[PDB]
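> I am attaching a structure below and will ask some questions about it afterwards.
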Amino acid sequence: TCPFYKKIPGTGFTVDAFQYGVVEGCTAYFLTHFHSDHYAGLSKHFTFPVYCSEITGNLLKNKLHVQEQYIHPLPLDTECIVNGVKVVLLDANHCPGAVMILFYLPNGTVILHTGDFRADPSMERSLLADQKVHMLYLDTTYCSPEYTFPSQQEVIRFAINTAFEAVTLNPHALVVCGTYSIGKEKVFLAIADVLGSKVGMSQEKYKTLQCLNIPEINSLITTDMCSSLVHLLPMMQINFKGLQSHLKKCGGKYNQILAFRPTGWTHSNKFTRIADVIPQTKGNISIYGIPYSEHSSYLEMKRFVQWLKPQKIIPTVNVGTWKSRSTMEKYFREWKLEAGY
Ligand code: NI
C-alpha cells in the first residue's frame, strides 16, 4: 500500500504514487518529474487526473502515451487551485520539468514537497520566503557529510576545455557522452557549442529531447550521426569495448574517441578536485568520469533546511531501512540545535 510519505495530510492528494494501483481516497495524483522510479506504474492504461509541469506533460503524452484527457499541466511560480486547494509549482533544479510543490492546506498548515532537487541559494528568494513552512518532504539522497561535489559550472568548464583541446589536437576525434534518462543535458550541449557541432543521437533519444521546451533545439540536435562530432550513447556502452565497436560503425570518419561518463558521487570525491581529474585510456580511446550531480550535496541540503526552519521533516529517499532513518534523524536534530528552531 501507498506509504504515508507520498500522501499529503488533509487532502486527497498523492505525489509520485503510481505503482500501488488505485489509491483509496486519492482524487489527484501529482508527478514531480519524468524519472522511471517516480512515474513507475503510469502507462496508456491510467484513467485518473495527473498534475505536473508542462514539460512533464509533453513526456507523459508522447513517451508513455498517457491519454491527453488525464494530463493537467500547470505553469511554474503561479498560485493555482486544484480540487479546492491552493498550490504552487517551483523549479527543483533537478532534470527538465522537475518541480517542488507547495501545498496551502485549508487549516493554514503549509507543506513543501521537494521532489528530487538540487538545493540552491536562489530558492531562498522564491515564493517560499513569503510565509512559514510547517512540514517538509525532503529529497535525502545525499544526506551524509561525506557527499561533496563541485558546482555544475566547474564541471561544465572542465568538460568544455578538455573537449576543445582534444579535437583541436586531432580534428578526426569524436566526442561521446553517455546518458540513461533525462537530465544532465548541459554536459553534451556545452561540449557541442564549443566545437561548433550539433549533437547526434538515436531516434528515441531525439524524440525525448524534442519534448523539453529547450530554445533553438532544432539547431542543436540531429538524428544524422554522420554530420555531427558529438554523439550520445547509452551509459552502458561507455567502456573500451562498446566505444571501439561504435568507432567501427561510423565508417572511418573518426580515428579516436574521447568519452564522458557523467555520474553521481563515487568514492574519489573525498580527495581529488575537478582540476586534478585524469582519464582512463586504452589505445585511441579515453574515458573521463565527471561528477555532475542533479541532487543536493550534504552542505547544500543543510543550508536550505537551516534557512527554511521546518517544524517537521519527512524523508523521501533511503527510507527503506531503520539504520538509514535513524542516521538521518540524527543529522536533522544537529541542524535544528545549531540553528535554534
Ligand atoms: Ni530524479
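Following Swiss-Prot, chain A residues are numbered 700-1040, in order.
Determined by X-ray crystallography, 2.0 Å, according to the entry header.
Every residue gets a Cβ built from N, Cα and C, even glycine.
Pulled the feature table from Swiss-Prot, pasting it below:
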MUTAGEN   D838 to N  Impaired nuclear focus formation, reduced interaction with PIAS and increased sensitivity to cisplatin
MUTAGEN   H994 to A  Impaired nuclear focus formation, reduced interaction with PIAS and increased sensitivity to cisplatin
> Rounded to the nearest angstrom, how far is the Cα of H994 (mutagenesis position) from the Cα of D838 (mutagenesis position)?
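Approximately 8 Å lies between the Cα of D838 (mutagenesis position) and that of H994 (mutagenesis position).
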> Which residues of the same chain, at least 6 positions away in sequence, have a Cβ lying under 8 Å from the Cβ of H994 (mutagenesis position)?
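Listed in sequence order, they are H793, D815, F816, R817, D838, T840, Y841, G963.
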> Translate the DSSP assignment of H994 (mutagenesis position) into the three-state scheme.
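In three-state terms, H994 (mutagenesis position) counts as coil.
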> When a 10 Å sphere is centred on the Cβ of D838 (mutagenesis position), how many other Cβ atoms does it contain?
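Here the count is 23.
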